[PDB]
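Peer 1: One structure coming up, written as structure tokens, with questions to follow.
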Amino acid sequence: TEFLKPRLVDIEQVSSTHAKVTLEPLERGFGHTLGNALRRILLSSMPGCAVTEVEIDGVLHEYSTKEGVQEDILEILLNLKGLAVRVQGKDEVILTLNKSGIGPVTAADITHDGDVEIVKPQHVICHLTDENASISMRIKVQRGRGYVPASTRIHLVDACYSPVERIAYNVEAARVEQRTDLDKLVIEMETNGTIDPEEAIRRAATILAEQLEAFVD
Amino acid sequence: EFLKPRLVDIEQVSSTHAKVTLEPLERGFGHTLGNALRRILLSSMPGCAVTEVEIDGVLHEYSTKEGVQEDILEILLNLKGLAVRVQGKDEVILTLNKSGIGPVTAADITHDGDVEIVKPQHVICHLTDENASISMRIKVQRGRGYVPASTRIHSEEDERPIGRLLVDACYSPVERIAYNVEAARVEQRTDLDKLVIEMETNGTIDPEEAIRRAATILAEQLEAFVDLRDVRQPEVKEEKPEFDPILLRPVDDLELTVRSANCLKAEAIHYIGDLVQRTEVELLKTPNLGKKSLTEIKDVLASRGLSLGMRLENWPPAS
Amino acid sequence: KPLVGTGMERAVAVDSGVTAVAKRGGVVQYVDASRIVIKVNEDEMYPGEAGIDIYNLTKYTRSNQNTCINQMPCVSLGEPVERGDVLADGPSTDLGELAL
Amino acid sequence: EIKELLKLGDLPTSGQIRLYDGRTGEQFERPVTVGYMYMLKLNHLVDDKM
Amino acid sequence: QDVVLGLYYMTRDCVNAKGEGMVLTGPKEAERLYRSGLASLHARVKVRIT
Amino acid sequence: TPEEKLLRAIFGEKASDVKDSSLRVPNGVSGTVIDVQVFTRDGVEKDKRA
Amino acid sequence: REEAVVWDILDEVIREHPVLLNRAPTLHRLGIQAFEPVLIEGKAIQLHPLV
């Protein structure tokens, strides 16, 4: 007939990127159904911009060596996945890493474009050893929904588009005065900084509502 | 930048069983909506099923009607599964009547404009002696999920009808749900998916009606999910009762005579916070009160410690 | 009733008193949740007093361990039963088999 | 004889099938055994012990 | 018992399965890889750990 | 005692000369009455219900 | 009367108030252990598996 919608919901956030939300009292089974269904959308189908391809300056292949950098090629590929990119009106932008000399190459050492916003210019890309050590490469950010590995391109960096770094849902019992077993749903989420957890969920849930635009009254 | 699904062919194959299909599904939403719909289809669906039952000459579940070959405990446990569908009404009391050596099926009931006996062969009991005859007032409500018999006495307050045997309530018409997403390519699209939700009803929900009211709940739940207002409650209720709570109990508790029981219905007096403040003056002029009629009321107020007719410049506070 | 059985369940149900076992073979005259009347076949029927075998069933009643012991009819009106047939199931017996 | 009767029932000889967690809806790794086991409730019922 | 059989199956490896040989930024995204059915629980993998 | 006496006088209860010994249903167990028996001494008058 | 108001009171008195759980043959001092009580619908005691 009529249903139960929750009350008392406390988001206790630790750091701006991470946050822990508790939300009781859900009907029986409604913690798991909302929990799991929202985890899937947060993880799998969430719009983001990450690094997809890298064509290098000095060497054609991903099992080679650059003079002046102790981080292997496979190492920097990982650093690229850990760069959080957000494009504005632009659907695809590509940046140039121009920096040389003795010391770590941070992310504030990238070109600053109009429709480019680096959410952590502190992010460590690779270190540079002594003397000169030359490095400039073209690194192509791409736009997509999800986490798309480098392996799935048949005709390269794993593309971690979605802003979600981790999601888990914990369903525990909640009592309503004279109700015996209800669910208390605890969502814990970590992000790449391109969107705060509180808002992340909003649009995350909005997505699921949009798919029901065919049945609701 | 997203798509949205809809429901193409719903394919019945029996009154009970049908595969409804949902075509425009993106990569993985198949299993996402698929599992999260089974969860809300197997539980939260509305359903009507028989709640109480009174039978002619039987006093409790544990007895034996003459000339029938079931026991009341078995006939009740047969009704639990009687599959009915009703429309505008919310609780309807059907009546059953039949005599003579003969299987009493579901068809042998009497029809109401809203009653649709979605399976009229359903055995209720068997008679077995020529002129043996049963009659019963079966009462059907409609609720959500599983309200077992036991929890249905805490509201008591005179459910006394000894005849009424309560049956466990199985208010739901889902029997078993099963989705399988097979991949389905609309001519041009990289890879979208299907969602065949095969389902098994009791006969009294037409698949489309269901799967719609299913998605509805998910919305109202996700409704509060969109924004998260940190919401809480006011709390700190009131700790100051003025009067003695006794003045908040209905006049039944006074345990009085019948001619005096309806008479306080008449002159508008339910709580005893009003009988407390109506003098003897007020009482000869009230319908049907006299010498023998009003001596009764000054004696049940004495035992509990109150008197007739006084004041309280503040009745009744305050919400 | 056990889906997985051994074969003994019929022996235990019958030989234990809890079930109501037909004294003499015949046909059922009357079946009530209360009683069962058996119109005896001629062969088994004694010459005098003629008549029928009438089995009065045990209905809902207290056991030694506070469980309930209740008999139910397992045959229908006018069905053939022979001597030594199962006439009514006890508690935790089905159709003549022992169903604990 | 058990496996043979499983064939007639059109059920796997393994005695095991794949299952899906009713909560997350995803598959359970490995086949699990399912089947029918006659089970008793013994009269050490809780609301007598408590 | 139940709980140790859990961890064992988890921190165990087989010769070849989903996720073989890829590299991940940290533990956080290793779970992300698994929960979504992209990687197998037990596959040989270099990951950044601290 | 005094304070009980004063209480009886304020609310007017006729402090009875008889104790309450009735058979009541044990806390927590709940069911349906299906039979009542009455056994009476030979020569004492059977009351109404008996 | 088991008025619903009391349940909210019980949860107050229960919070920081340990109870002692003890199982059949008390062999070492760990045979009695103190736990913080969590209210349960049901008539069984729920015992943390590691203990």
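Shown for chain B, in order and in Swiss-Prot numbering: 7-325.
Cβ from N, Cα, C; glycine included.
Quoting Swiss-Prot on the mutagenesis of B:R45 to C: In rpoA112; temperature-sensitive, blocks RNA polymerase assembly. Swiss-Prot documents B:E165 to K as a published mutagenesis change and attaches the note 5-fold decrease in CRP-class II promoter-dependent transcription. A mutagenesis experiment is reported in Swiss-Prot for this position, B:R191 to C, and the note states: In rpoA101; temperature-sensitive.
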Peer 1: Around B:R191 (mutagenesis position), which residues of its chain at least 6 apart sit with Cβ under 8 Å of its Cβ?
Peer 2: B:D197, B:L198
Peer 1: In whole Å, how far does the CA atom of B:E165 (mutagenesis position) lie from that of B:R45 (mutagenesis position)?
Peer 2: 35
Peer 1: Just counting, how many other CB atoms are there within 10 A of the CB of B:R45 (mutagenesis position)?
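Peer 2: Taking all protein chains shown, B:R45 (mutagenesis position) has 23 Cβ neighbours within 10 Å.
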Peer 1: Suppose we call a site close when its Cβ is under 8 Å from a Cβ of chain A; which of the mutagenesis positions B:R45, B:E165, B:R191 are close?
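Peer 2: Answer, by Cβ distance to chain A: B:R45.
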